[PDB]
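To keep things clear, I will list the structure first and then write my remarks on it.
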Protein chains: 2
Amino acid sequence: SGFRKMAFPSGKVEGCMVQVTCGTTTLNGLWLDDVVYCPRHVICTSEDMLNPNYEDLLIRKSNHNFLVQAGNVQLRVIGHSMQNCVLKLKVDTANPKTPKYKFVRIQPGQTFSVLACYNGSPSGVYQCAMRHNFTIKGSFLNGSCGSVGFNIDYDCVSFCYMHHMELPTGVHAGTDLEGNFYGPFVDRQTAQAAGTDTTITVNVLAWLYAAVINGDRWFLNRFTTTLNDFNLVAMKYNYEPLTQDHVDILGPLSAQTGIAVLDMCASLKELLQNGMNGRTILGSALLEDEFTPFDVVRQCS
Amino acid sequence: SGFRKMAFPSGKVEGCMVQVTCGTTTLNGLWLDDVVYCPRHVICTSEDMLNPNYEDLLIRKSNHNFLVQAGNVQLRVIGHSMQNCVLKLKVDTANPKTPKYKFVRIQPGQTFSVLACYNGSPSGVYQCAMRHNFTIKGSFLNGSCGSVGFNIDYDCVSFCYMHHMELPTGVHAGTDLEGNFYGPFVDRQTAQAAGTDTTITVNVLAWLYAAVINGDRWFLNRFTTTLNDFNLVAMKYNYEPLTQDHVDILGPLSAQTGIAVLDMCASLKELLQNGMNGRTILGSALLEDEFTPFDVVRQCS
Ligand SMILES: Cn1cnc(Cn2c(=O)nc(Nc3cc4cn(C)nc4cc3Cl)n(Cc3cc(F)c(F)cc3F)c2=O)n1
Ligand SMILES: Cn1cnc(Cn2c(=O)nc(Nc3cc4cn(C)nc4cc3Cl)n(Cc3cc(F)c(F)cc3F)c2=O)n1
């Protein structure tokens, strides 16, 4: 029993984290096989970071301009190239700790683990979700650039996020490992700000099922709603539309608990309309939306 | 910016996790140097687990009764002994991945990371606190026995918890790595239940400082209270007494924010007396008490 914000074990990722320095600019890199991946922002000097032309900046660099440190061992850079917003530094040594891995891009509403890293040294691990506005509500300080987000499936690390920058609201923006930003952001100083966000409805329902599995039942009721009638209410509260795809994905949790999805939607409707009235669900006084149906099934069974 | 339930990177602990089987009973063990540590409950058969005499059960076992598996490698057991509620199995191979480590016992209100493990295979990592009733609000399923809790200081893993059992309320009980239970619990079937718990006041204050560091200031006020007057109010709400020791520990956060501890106590008093009125602090609608002052300083600076 119990339900926690649970991350994947981070060891397979810790073994790939390195420090990359270009000039006086330093950040974190990801060392897989004989390649180090890092944000291309590392090639900016303080005068470049505002409005850089990255193709110009990279043409002006040599392999010897990049210092890659794996612990107390320098890795010799023998090639460099840029793929969108990530730099690829070919090194003369394959990482012996390379796990089985993939580069996958995730969807808003999906979750991943973040290994926060400073000067190539891992500091902490936490769980977060990609928001509907393609930001993440992370926890990052100066020096965290290049930290990565990932999921683990069996033995395979699926890397899905590399951290670039903090937006004015304190939320975070980054790329997939192909260098393509999540959301309408660029790796330079502009007026960019996060767009409007919504509550991830299917995740809230998954978490209500987690609560029932853990014996929190006070919010259940005898009612069932239609999908259309639920969506009419949920949108008024800035909740994402619930689809038949979402209902289908919640099927296993509905089976384990014996509560149909549209029956649980009637609980959520009442919680939205009435509040929680001084009570809690799984130790929270808010409706939590950063657990996916798969996260709940993984943790509760 | 940002504030998350953040665990320590778990790789140093993953490299020590093994599976221990005695008869048909299986659980997780911790392999450090040439010793495997695990709950002594592993020597119980289904008929023994209710009311065992462990000294009797261990005298009836041989080294060959213990199967220790480190991944796909069997470790040869060459000695066995029991220290309180933990079994020590001496193996013929020192773990090459042994980190620098200590066995430390923690205090109620302190936090640690948990590496949840099943069949010797790490599954997830999360953060929790030792409660005042010496339980933890963990997330554990069948097969998690022997999972460990730890903190990391520089390069040194301080192991502080090994998981034994789930109590009827769904909270969790275990030992330090010397085999000594946290709280008045025993590794057998009795009427044992968790005693009354309290809110960890110094942690709530630390988290309010975290909120201020992150720009959440709506709960601040012009007032300051005395320590005695705060404690008179906080106890009515089942909060632990605040001591001058706690005030002193909060000094660094008070300095960074420029808010005296007794000034912040006046905010907490008002939050307790008035509620939160539909607003949130660091994304929560409750006062969070599982971040220590050290956790806040580590994460916010
Ligand atoms: C508070 N916070 C939360 N997340 C972050 C991530 N982050 C970062 O770690 N570093 C950044 N700028 C740098 C300054 C450097 C100074 N030296 C010596 N080396 C440095 C390296 C960097 Cl990367 N930034 C800012 C930033 C990073 C980008 F990748 C980008 F495209 C635009 C930006 F404004 C940063 O956000 N800090
Ligand atoms: C739901 N939950 C949450 N935490 C836990 C931890 N936990 C556990 O993992 N296993 C336990 N009993 C076993 C049965 C076995 C069956 N086989 C084949 N092997 C087994 C090994 C164990 Cl350890 N228990 C119960 C339990 C474990 C103790 F160490 C103890 F002293 C008393 C107990 F009732 C358990 O709580 N499950």
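Chain A is numbered as in Swiss-Prot, which gives 3264-3564 for the residues shown.
Per deposition record, X-ray crystallography, 1.6 Å.
Cβ coordinates come from backbone N, Cα and C, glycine included.
Annotation source Swiss-Prot lists active site, for 3CL-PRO activity at A:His3304 (among others). Long-range C-beta contacts of A:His3304 (active site, for 3CL-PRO activity), restricted to its own chain and to partners at least six residues apart, with a cutoff below 8 Å, comprise A:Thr3288, A:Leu3290, A:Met3312, A:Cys3348, A:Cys3408, A:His3427, A:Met3428, A:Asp3450. Under DSSP, A:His3304 (active site, for 3CL-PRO activity) is assigned to a helix (H, G or I) in the three-state scheme.
The active site, for 3CL-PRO activity annotation in Swiss-Prot covers A:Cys3408 (among others). A:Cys3408 (active site, for 3CL-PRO activity) is surrounded by 25 other CB atoms, counting those within 10 A of its CB over all protein chains shown.
Quoting Swiss-Prot on the natural variant A:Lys3353 to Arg: In strain: Beta/B.1.351. Around the Cβ of A:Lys3353 (variant position), the same chain contributes A:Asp3297, A:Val3298, A:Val3340, A:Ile3341, A:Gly3342, A:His3343, A:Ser3344, each under 8 angstroms and 6 or more positions distant in sequence.
Looking at Swiss-Prot, the entry for natural variant A:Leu3468 to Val says: In strain: Zeta/P.2. Long-range neighbours of A:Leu3468 (variant position) (same chain, six or more residues apart, CB within less than 8 Å of its CB): A:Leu3505, A:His3509, A:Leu3513, A:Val3524, A:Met3527, A:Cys3528, A:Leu3531.
A strand conformation is recorded for A:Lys3353 (variant position) in the three-state DSSP classification. In this structure, A:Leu3468 (variant position) is part of a helix by DSSP. DSSP assigns A:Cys3408 (active site, for 3CL-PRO activity) to coil in the three-state reduction, placing it in neither a helix nor a strand.
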